[PDB]
Amino acid sequence: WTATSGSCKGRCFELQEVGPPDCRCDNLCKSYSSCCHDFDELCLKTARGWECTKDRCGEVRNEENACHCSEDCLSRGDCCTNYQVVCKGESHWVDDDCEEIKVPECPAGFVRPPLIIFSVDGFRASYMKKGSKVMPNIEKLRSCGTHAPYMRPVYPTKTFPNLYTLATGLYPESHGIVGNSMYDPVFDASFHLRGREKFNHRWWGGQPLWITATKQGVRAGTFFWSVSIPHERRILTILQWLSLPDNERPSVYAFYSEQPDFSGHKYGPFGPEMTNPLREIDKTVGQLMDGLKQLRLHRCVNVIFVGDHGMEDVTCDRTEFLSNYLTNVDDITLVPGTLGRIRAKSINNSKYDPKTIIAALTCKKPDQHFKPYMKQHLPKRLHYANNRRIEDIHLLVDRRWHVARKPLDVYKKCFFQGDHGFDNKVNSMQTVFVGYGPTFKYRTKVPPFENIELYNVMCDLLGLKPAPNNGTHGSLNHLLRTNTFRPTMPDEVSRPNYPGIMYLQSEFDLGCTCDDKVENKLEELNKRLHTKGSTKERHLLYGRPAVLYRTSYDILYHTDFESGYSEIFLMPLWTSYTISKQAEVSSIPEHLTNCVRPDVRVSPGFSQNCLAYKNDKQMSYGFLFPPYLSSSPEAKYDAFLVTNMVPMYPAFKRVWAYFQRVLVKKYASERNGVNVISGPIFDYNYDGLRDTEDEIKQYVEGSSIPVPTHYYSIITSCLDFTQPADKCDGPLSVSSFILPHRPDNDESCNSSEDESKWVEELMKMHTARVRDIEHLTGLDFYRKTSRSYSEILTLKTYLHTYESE
Ligand SMILES: *[C@@H]1O[C@H](CO)[C@@H](O[C@@H]2O[C@H](CO)[C@@H](O[C@@H]3O[C@H](CO[C@H]4O[C@H](CO)[C@@H](O)[C@H](O[C@H]5O[C@H](CO)[C@@H](O)[C@H](O)[C@@H]5O[C@H]5O[C@H](CO)[C@@H](O)[C@H](O)[C@@H]5O)[C@@H]4O)[C@@H](O)[C@H](O[C@H]4O[C@H](CO)[C@@H](O)[C@H](O)[C@@H]4O[C@H]4O[C@H](CO)[C@@H](O)[C@H](O)[C@@H]4O)[C@@H]3O)[C@H](O)[C@H]2NC(C)=O)[C@H](O)[C@H]1NC(C)=O
Ligand SMILES: Cc1cc(OCC2=NNC(=O)CC2)c(C(C)(C)C)cc1C#N
Ligand SMILES: [Ca+2]
Ligand SMILES: [Ca+2]
Ligand code: NA
Ligand code: NA
Ligand SMILES: [Zn+2]
């Protein structure tokens, strides 16, 4: 209950919220039913529309007008954006030539370049090229400023998740906005696009930019714009705020457009009806820039033109129904559309079996347009598991499709031709970034990056210290003319031990066998050189990874590979090896099929044992350095060390063997050598972070040998592939993956066929950034290179997506 009897007289778009029930005059007042009685009359004037015409020039001020063409208007800060153009023969900003902004050119009293974030809903990355002919203002920003070919949104590629990620630098699983539609089982409450529930602050975690700014003495404009406030009024309001006195004036502003998303849904992404929404947005941008130029701020303000997600072709008829797969379909609740999330219709039901539901949705139709997943088995690159609002069962839907529970949901809710929300690697979901202003670079193209990185940059642009977030600060330094942040490497916490030969064969009782005994003096200096690190410059190209937590671990050198062997987990944390373009693949000889060999540098008590694997009927083993890529029969023996062994499900060994026997060599042939770092990952509580040993839920039966949830590899080579990986003078090229360590291959519907038809497809789905692997291992890679740290940070955030162009 309000008493909306107060006035908005002199308080239109006031910047501080006033507390109940003395009434309100700000964007949110609409949404709360709390506007003063005279809000529309005073604050949302429309009279005479939004453009000066020559006949209004010098007019006598009429305070009813939407905007002003009177002589006093620049001082009052309320001219129509085109005032100078119409009434003073000035040029539109877009018609001016691009001139480098080497320094901020700000009015007296401006302590810092303001930041304006101009966000556009559903603005697909390819619109920059495909609609360039009707967006001249946007094209000027893009070509004159800093731009990426695209920006990667977060999953799901929906509006609120991506807008709140822009604002916080956090993954949805961390900020809490995991969908445009959510059920929180603790609140027993649903968040939806319509309704008041979405306004409760309990949904919104993390620290958004406007709060970071306010806590550190920097004022912010509104970020939320009521849908009924027209765009012309949003721009005018931002420009009026910018004319405030120095002590009152915000330093950070946002504009938001519902277009082009709104039309895109109706007409599809490239429907002929889309040309006009693009024209309209461009004109808004023109308004803002003409407004800035009037206020002499057009070479002072940093402008970010950014999208939340793209748009794909999606029609009613491309709908998969769960009623076609399940008998029991009236027992579940589905969050439907371009993703699926399934939970039990009734919490009072231990007669709900996720496994039966998954099984009924797996590889059931040859052409099935969705794939079910327990959330912990989703590609780790999506970071979409660690929140109670994310249901245990998830459906990843194919681009261009929808999922629904029953047909009646689709005609008793055709309408739409476009939608979004698919996997964030999908080309159609990619969106836009341009930065323009004194702090951004001039006429510069940067590589595509993820939207989680922007919070840090926006904080830099405003001299703020970012709250803790999922960006890698320094990874986007290359966007900026002048950086206030100088990243440095994290310090190594645990130093390795370098053990020599300390144990006799007979001290081991590991239950292992190997056929390995066959009697030269100059090649027993040579083997000792290898165990000492003589080849380490070849196999460890970028320094040893730094261990960033307290543990006990040993560096082990070998002719063909180096490892960091954990005495706690009883297996390598990491194993590094270089495979040249010329290298040969060989088999595991017959006599060495079951060979495992005690490592005389490591105590029986810190070693795995073969008996455990014998007794564990589910669990087998693999090797991190592959025996198949041994440099010589003699070096091959090293690959069968117990210290190179790791626990693997037989089903997983199909994947791993194919990767080690076939794919490594292919990549070395295509990339002119590769360096490989492989290792285990433990993330039993699916938080994206390295587990402590007291969090492991599975061990090889009757042992202390922990079972990894995933296995990673980082495959690095020279960006200039005319140089071999091991003699690379310049920038690097990386691809990586985090493969789920699963006792079945149900994820891959063709897994009954030869590995050549499905393994690589699986691996591509589980593509990862180096940074993802860092979070999951507490390791820090690329410690010793010839490259700047900023560049290395960019490299560690790279994701190889395996999309077309
Ligand atoms: C991406 O970046 C983010 C941001 O940096 C990383 O997220 C951080 O992860 C940290 C480590 O996991 C985590 O630290 C914990 O903080 C607890 C304090 O929590 C409150 O205060 C802060 C600060 O202002 C606040 O941000 C928190 O935010 C959550 O609160 C609610 C959740 O209901 C949401 O509104 C909000 O979105 C956010 O939710 C998200 O995080 C929570 C966990 O915090 C998840 O469960 C949600 O699903 C969601 O993802 C809080 O409001 C603090 O209490 C913890 O301390 C315990 O654990 C340490 C471990 O070493 C231990 O030493 C202590 O003993 C302590 O133990 C006691 O508690 C245990 C656990 O409850 C208990 O079992 C023990 O027996 C003890 O009693 C912990 O330090 C930090 O909160 C988040 N920040 C955010 C915003 O999420 C994320 O890791 C990055 N991602 C990647 C992939 O790198
Ligand atoms: C630029 C920006 C705009 C935003 O809100 C815009 C908006 N206005 N009106 C609506 O009806 C839809 C959403 C937001 C949120 C988090 C407040 C949603 C964040 C960010 C960022 N960074
Ligand atoms: Ca959107
Ligand atoms: Ca974990
Ligand atoms: Na076994
Ligand atoms: Na399968
Ligand atoms: Zn939309």
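Residue numbering for chain A follows Swiss-Prot; the residues present correspond to positions 51-463, 468-573, 576-591, 617-886, in that order.
Per the header: X-ray crystallography, 1.8 Å.
Cβ coordinates come from backbone N, Cα and C, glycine included.
Residues annotated as active site, nucleophile in Swiss-Prot: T209. Feature annotation from Swiss-Prot assigns 1-hexadecanoyl-sn-glycero-3-phosphate binding site to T209, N230, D311, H474. Annotated Zn(2+) 2 binding site per Swiss-Prot: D311, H315, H474, in sequence order. Taken from Swiss-Prot, the feature domain 'SMB 1' covers 54-97. Here the residue is the original one, while Swiss-Prot reports the published mutagenesis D171 to N with the comment Abolishes lysophospholipase D activity. Here Swiss-Prot notes a mutagenesis experiment, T209 to A, with the remark: Abolishes lysophospholipase D activity. Under its mutagenesis entries, Swiss-Prot includes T209 to S with the note: 15% of wild-type lysophospholipase D activity. Listed in Swiss-Prot as a mutagenesis experiment, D311 to N is described as follows: Abolishes lysophospholipase D activity. Here Swiss-Prot describes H315 to Q as a published mutagenesis experiment; the accompanying note says: 20% of wild-type lysophospholipase D activity. In Swiss-Prot, a published mutagenesis experiment is listed as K430 to A, annotated Impaired secretion. No effect on lysophospholipase activity.
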| task | Among the mutagenesis positions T209, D311, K430, report those whose Cα falls within 10 Å of that of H474 (1-hexadecanoyl-sn-glycero-3-phosphate binding site); none is a fine answer. | result | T209, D311
| field | Cα proximity to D171 (mutagenesis position), best match among mutagenesis positions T209, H315, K430 | value | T209
| note | Per the Cβ filter (under 8 Å) with a sequence gap of at least 6 from its ends, the domain 'SMB 1' (54-97) is approached by 112, 114-116, 246, 249, 269, 271-272, 274-276, 278-279, 283, 287, 290-291, 298, 300
| request: Please list residues from the chain of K430 (mutagenesis position) whose Cβ is under 8 angstroms from its Cβ, counting only those at least six apart in sequence. | output: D764, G769, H791, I819, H847, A849, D853, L857
| said: In whole Å, how far does the CA atom of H315 (mutagenesis position) lie from that of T209 (mutagenesis position)? | reply: 13
| Can you count helix, strand and coil residues in the domain 'SMB 1' (54-97) using DSSP? | 9 helix, 4 strand, 31 coil
| task | Looking only at C-alpha atoms, tell me how far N230 (1-hexadecanoyl-sn-glycero-3-phosphate binding site) is from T209 (mutagenesis position), rounded to the nearest Å. | result | 7
| said: Using the CB centroid of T209, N230, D311, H474 as the 1-hexadecanoyl-sn-glycero-3-phosphate site centre, which other residues of the same chain sit with their CB within 8 A? | reply: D171, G172, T207, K208, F210, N212, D358, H359, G475
| Whole-number Å value for how far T209 (mutagenesis position) lies from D311 (mutagenesis position) (Cα to Cα) | 9
| said: Neighbour count, 10 Å Cβ-Cβ cut-off, for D171 (mutagenesis position): what number do you get? | reply: 22
